[PDB]
Amino acid sequence: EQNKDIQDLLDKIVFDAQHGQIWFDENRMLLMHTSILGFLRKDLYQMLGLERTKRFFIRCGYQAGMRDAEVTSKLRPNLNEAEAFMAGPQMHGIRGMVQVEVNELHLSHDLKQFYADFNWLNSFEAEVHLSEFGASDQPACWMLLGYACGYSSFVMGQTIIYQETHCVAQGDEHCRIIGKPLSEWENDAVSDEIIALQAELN
Amino acid sequence: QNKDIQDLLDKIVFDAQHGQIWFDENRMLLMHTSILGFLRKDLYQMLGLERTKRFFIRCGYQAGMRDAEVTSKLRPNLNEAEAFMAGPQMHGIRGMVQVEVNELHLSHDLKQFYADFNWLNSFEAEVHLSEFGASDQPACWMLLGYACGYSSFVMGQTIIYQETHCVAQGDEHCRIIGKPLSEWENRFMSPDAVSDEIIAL
Ligand SMILES: Oc1cccc(Cl)c1
Ligand SMILES: Oc1cccc(Cl)c1
Ligand SMILES: [Zn+2]
Ligand SMILES: [Zn+2]
């Protein structure tokens, strides 16, 4: 009943248990335990730095988001930009990663304007960071954030960068993101700009 | 309709508008294969083949061992084998590989185990080819770790598997044999040891 706005995404998702395949369009997916991701995060933290691991998860996110945008934009072009755009927050929820709540969204491909202010509820990534590292000094939703940048940059024609302003792992009540184009942030690896940015803010 | 996997499927709840997927009390993610692709490339160049192979067997091991935890108490009025089959069934459910049984016998009590399985549609084989191309050896490291983690848990002893054929080498399907440590021709600290056994093959 309650899937009017996501059904077109769901119709692309095909479970084939008997042949060991899950498909989103012509792309295989895997059902995985969030706790195995936390294990992976920690083992990567141990082998490489905090920085390399961070950067691993952002670049991964970034590819996943770009890939999903490739898929979700080939279809849904009878709609206006905002309804089209919303596939990305919908895919994040459909994949089990985070619930997106929109505070603000303004965008125009042709004006090269973008500004997003979303809340992130029940982020899996924050959960597993607390589980492996305990309370954090910095925002923890690295993979989710690269996905946001990747999805959003593909859909716009340009580098959109997000910042996680509040994070459940830091003890905030929910997580929160803000997305603008690169140069709107005063003052390839766009993962270095995301990482560099979070240091310049406080 | 048509399922001997329904007791497993029942436990999976998708809740997309709260951003959640569940298996029993445990939370899950539908992921891209790209993450594992990257991990595999990144580690190949940062760490070399041997360390990248072990890392993947280790991650598969931990997952297999976690499915075995969750599925353990679930089939008491079925025999040891029909219960064990959760592992192979879960692998298929999760979009990883399809398991066709050639042979399977096991006794916990007699400490006996032989498994000969075909692996069809291995996501891992596909990811190896698309990043490194043809292998010279079996490449389904994660899948193999899982087999070892799950089976070793259930049998309460070290079960090691050999991938005898692999789509990554140009064979038409992947194949594995699992037996106990002993039968081969030669908590946490024990997993590291088990993972190292199943890497020297
Ligand atoms: O969760 C998010 C946030 C912004 C954009 C997208 Cl595509 C997903
Ligand atoms: O795919 C497999 C193969 C053997 C055991 C398990 Cl639990 C899964
Ligand atoms: Zn967060
Ligand atoms: Zn293989």
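In chain B, numbers come from Swiss-Prot; the residues present are 16-201, 207-221, in order.
If you check the header, you will see the structure was determined by X-ray crystallography, 2.5 Å.
Even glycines carry a Cβ here, placed using N, Cα and C.
Here Swiss-Prot describes B:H106 to A as a published mutagenesis experiment; the accompanying note says: 17-fold increase in Kd for phenol. Annotation note: B:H106 (mutagenesis position) sits in a helical segment as assigned by DSSP.
The annotation phenol binding site is assigned in Swiss-Prot to B:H106, B:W134 on the grounds of experimental evidence. Secondary structure from DSSP puts B:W134 (mutagenesis position) in a beta strand. Residue density at B:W134 (mutagenesis position): 28 other Cβ atoms are found within 10 A of its Cβ, drawing on all protein chains shown.
Quoted from Swiss-Prot, the note on the mutagenesis of B:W134 to A is: 6-fold increase in Kd for phenol.
Under the heading Zn(2+) binding site, Swiss-Prot lists B:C155, B:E178, B:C181, B:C189. Cβ neighbours of B:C155 (Zn(2+) binding site) (same chain, under 8 Å, six or more residues apart in sequence): B:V112, B:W134, B:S137, B:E139, B:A140, B:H143, B:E178, B:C181, B:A183, B:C189.
In Swiss-Prot, a published mutagenesis experiment is listed as B:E178 to A, annotated Exhibits extremely low solubility.
Here Swiss-Prot describes B:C189 to A as a published mutagenesis experiment; the accompanying note says: Exhibits extremely low solubility.
Proximity to chain A (Cβ-Cβ under 8 A) holds for B:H106 out of the recorded positions B:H106, B:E178, B:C181. Highlighted here are the recorded positions (B:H106, B:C155, B:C189) whose C-beta falls below 6 Å from ligand 2: B:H106, in sequence order. Taking a C-beta cut-off of under 8 angstroms and a sequence separation of 6 or more, B:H106 (mutagenesis position) has the following same-chain neighbours: B:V112, B:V114, B:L158, B:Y161. Of the listed recorded positions B:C181, B:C189, the Cβ environment within 10 Å is emptiest of other Cβ atoms at B:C181.
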